[PDB]
Amino acid sequence: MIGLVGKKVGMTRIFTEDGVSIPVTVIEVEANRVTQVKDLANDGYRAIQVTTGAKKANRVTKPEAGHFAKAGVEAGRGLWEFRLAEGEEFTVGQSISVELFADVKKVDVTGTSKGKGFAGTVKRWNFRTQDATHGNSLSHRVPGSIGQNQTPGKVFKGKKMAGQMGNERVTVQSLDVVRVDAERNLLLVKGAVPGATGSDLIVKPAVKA
Amino acid sequence: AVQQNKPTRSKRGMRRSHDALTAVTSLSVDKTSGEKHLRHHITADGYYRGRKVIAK
Amino acid sequence: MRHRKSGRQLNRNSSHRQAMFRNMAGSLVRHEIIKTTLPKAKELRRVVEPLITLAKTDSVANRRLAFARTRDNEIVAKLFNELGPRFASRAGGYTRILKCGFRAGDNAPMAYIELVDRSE
Amino acid sequence: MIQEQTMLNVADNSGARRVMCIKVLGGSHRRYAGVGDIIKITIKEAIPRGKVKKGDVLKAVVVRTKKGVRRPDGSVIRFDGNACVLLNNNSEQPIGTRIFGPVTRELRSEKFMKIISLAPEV
Amino acid sequence: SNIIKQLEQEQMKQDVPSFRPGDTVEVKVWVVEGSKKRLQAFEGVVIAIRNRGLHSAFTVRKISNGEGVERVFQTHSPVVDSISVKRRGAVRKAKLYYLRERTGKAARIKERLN
RNA sequence: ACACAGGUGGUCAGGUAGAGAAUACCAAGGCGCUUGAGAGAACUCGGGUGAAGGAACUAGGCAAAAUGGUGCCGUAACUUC
RNA sequence: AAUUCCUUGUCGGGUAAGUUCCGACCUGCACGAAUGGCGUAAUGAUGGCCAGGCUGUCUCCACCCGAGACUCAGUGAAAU
RNA sequence: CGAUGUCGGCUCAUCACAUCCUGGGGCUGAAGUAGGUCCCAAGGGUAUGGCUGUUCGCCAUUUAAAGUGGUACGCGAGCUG
RNA sequence: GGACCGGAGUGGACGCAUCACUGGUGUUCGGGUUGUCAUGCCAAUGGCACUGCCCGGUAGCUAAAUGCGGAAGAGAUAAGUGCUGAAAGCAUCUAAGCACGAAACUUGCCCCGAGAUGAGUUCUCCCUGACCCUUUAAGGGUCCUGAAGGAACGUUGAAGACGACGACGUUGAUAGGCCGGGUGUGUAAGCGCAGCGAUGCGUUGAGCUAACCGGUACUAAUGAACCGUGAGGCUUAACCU
């Protein structure tokens, strides 16, 4: 069940006794706990609500703190909801960590992107630059062409423009598992994932596989 | 040259519709002399929160 | 499109920055107190404190390190005869930025930067 | 790099030094050659002790590169400059019956395995 | 949260030599060749200090017979039978990339023997 | 028209570097030039560095780059010598 | 060919091919000697062709530091 | 006819299918394997060198792929000239 | 010479992301270096010559380094291929009746989405005082007394044009300094000794420290009030009142 939460905590090597060194990414799972199981009379689906981690008492406001009080004292980082599959669930004393992937080979990861501002067009939308030697008078970079012909008099919605980049979702959907540790909450994955060390992320089983 | 029809009082007045921010943060007062200042700024008497600041 | 920085860029070139900060750090140990622009006084707080952490030294390889990189003609000995020793048991925190308002009629953030202890 | 109309030396016996690559091949086109890429080649000086004609057009395979090789290990092995060896049309394996340089034990590719099977240092 | 700085060290070895540049190390490693496990030895001069923790590559340049020959190896890799501190290098630079432009006796490194 | 990135004939000629009233650093002597402070966006004008190939760019090695000086040695076709 | 349109006529050279380039051929649409011929050393803000050298022109882009723009405060236009 | 920039390119896109190339089906004068051919189908997709300022057209390399058309036979208040 | 199927093996074209593979860039770092002026002189340290010059590179970034797929299922069709059968005793793919099926269609996969004002669903949190006046679903005034929360005040960033937004403003970690770690560079800068001296040997596997991240109370980061209050319009059947 559920989409499991963690953090990118670094990069390492696992080696082989054939000779290859094999660089891999390290993820630490913070685990998820149940706060309610929902009835089929709501929306037409059986569903579950889950929370994560603990946070210091000098943060979180009363509208969120009272919803952590109805199940414990750990609190913080908000709430998630998911639909149930192949089994009926209970709330009392129940939690989930890396044992969720004990028979899973590929995973699906969702995180956030780095801030880049208004970001422009050359890197953002691959608007290829032009000559700085021979011709091209004050046209070193030109942002494509916003109109397909000079008769219509319109710019169309089927085109890209410069604008705020970062703080949005990013994903990798075919990511291979290497190792898990049910005592240390380790998830060890093939290659690299979006964002630097300390990036907060959620993980699911891979479905395009 | 660069525009069609001399721009209207409504169109030019739109800039006035964003004005709601209160001036000078409504100041702070010194609780030991009654003079006003900005919320972390120093008095004309060389004092801040009832003690001496800066060489004068 | 800057990705990270640890020390303000500043207006005017690197050959002005160096010449101005060595002179103004000299002026700060020569007068104990300066009034100047806040972001520039924070950049002064970066350079005056490692000089006070040097001013507690006595080794032949430290006592006259880079004399012409931060040079004076009045307090050259007073720096090591009193001023470095005045903070040599303290571990950091040798100054106060003293953030105030106005340099002219308009509010640019001003700093009345001072030593954490003064002679008179 | 290694591309079309490019001067490329040969580790093949009596193959000369002035030899030129004219097409990089192996399936759907990829611009550049490395260790294990097959090329279309021509001989520009041929030498008097030679074995192929000046101006002739035949096949070869790249075996030495300034770029080096890393794909099977993740750590690079690097050679000095760039070189190839001459390759038969239908009769399988290289034309060289003695082939120069130490080569590598990763050159065990089934269609090229004769090179590590002559007299290599590895 | 606890495993920061841990799984980026847990695959490291406990004792591996600090040779620095210009030194020789005499490395022995295994290959499998799609047939059978075989030991092989590589010799040359070290061109960099290998100071990067678990992510430490080390580079050895042969330059003793024929032209060039330069190999990269992983410091913490299990496939290493032997590595040593064979010959010293009395060098005054951090990188030896300048040996790409040396030949004959000028391409040798001195040990000083003192 | 302007505290105007323009124009305007000669004379005198201290030390180190260099062949040199080229040109690097200064003496003697003079100047410190009339918006300022922060920020460190797109996009530009004024600079620096680039691994592999290599003119594949373009009508065109345009432009940029390496080369760059000094004294000796040495120097082809052809020639009105 | 600054001279011959379809015409890159005709034979060869080099090429990886070449209306480009070169050696030549000659029933030259409309070569021809002072509104000069033909050619040679030296010569040119020299056209085209070939190669070597070096190269961010290009392959194909990526980074660093300056001055504006952006924020504040003083000073502040025109065609129409 | 009080502005009504010229060849090609560089450049950035969009619509048509009388489908080039891709998917599905058939007729066949189709033995395999390929062609010849047309009923459906528009989600996606289609040359590098040599000559010319070139588009045209010829040659080298040659097709997963160098189709045909509209938008001033698109494409100068971008660029080149 | 020598197919399709759904299912594997392995590549091309493309894009996005990582900085951990290797390489590059890197004027907050270290080493080398030409000339001259200043600091009176020396030992030397600085200024000027684009960042004078050449050689490595922390942190930051990055492609040439590197990974990966645009799949199956589900629903339902078009072209096509067919069944059973009436009008038309039979015949007939079609009328009545029922199938399968395409780079297409809708899902499935990923993202945004209730101003979807079609303002939906579900949960948490807070406010429980009263008068005065008018021709009043309009408001206006004051006392008594103030919440959940938001901003401002700030310290600041991996967030950024400005706004905005994450972090931090004490049972302490936002930025700086100070320390300790961890990279980089390559053996202090003086003092002896070896030598005709440029230079070498010893102290010294050294010195110097910044951006990466673990400490530390050393320096800095107000009292508070304005916005948001005092239970918030209407009605139906049944019950409470």
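Structure determined by electron microscopy, 17.0 Å.
Any Cβ shown, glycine's included, is placed from N, Cα and C.
For the published mutagenesis D:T97 to A, Swiss-Prot gives the following note: Reduced RsfS binding. Sequence-distant contacts of D:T97 (mutagenesis position), defined by Cβ-Cβ distance under 8 angstroms and a gap of at least six in the same chain, are D:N13, D:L118. In three-state terms derived from DSSP, D:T97 (mutagenesis position) belongs to neither a helical nor a strand segment and is classed as coil.
D:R98 to A appears in Swiss-Prot as a mutagenesis experiment; the accompanying note says: Reduced RsfS binding. There are 10 other CB atoms within 10 A of the CB of D:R98 (mutagenesis position), with all protein chains counted.
The Cβ of D:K114 (mutagenesis position) lies under 8 Å from the Cβ of D:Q93, D:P94, each on the same chain and at least six residues away in sequence. According to Swiss-Prot, the mutagenesis experiment D:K114 to A carries the following note: Reduced RsfS binding.
Counting every protein chain shown, 12 other Cβ atoms lie within 10 Å of the Cβ of D:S117 (mutagenesis position). Annotation of the published mutagenesis D:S117 to A in Swiss-Prot: No change in RsfS binding; the original residue is retained in the structure shown.
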Expressed to the nearest Å, what is the distance separating D:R98 (mutagenesis position) and D:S117 (mutagenesis position) at their Cα atoms?
10
What does DSSP assign D:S117 (mutagenesis position), in three states?
helix
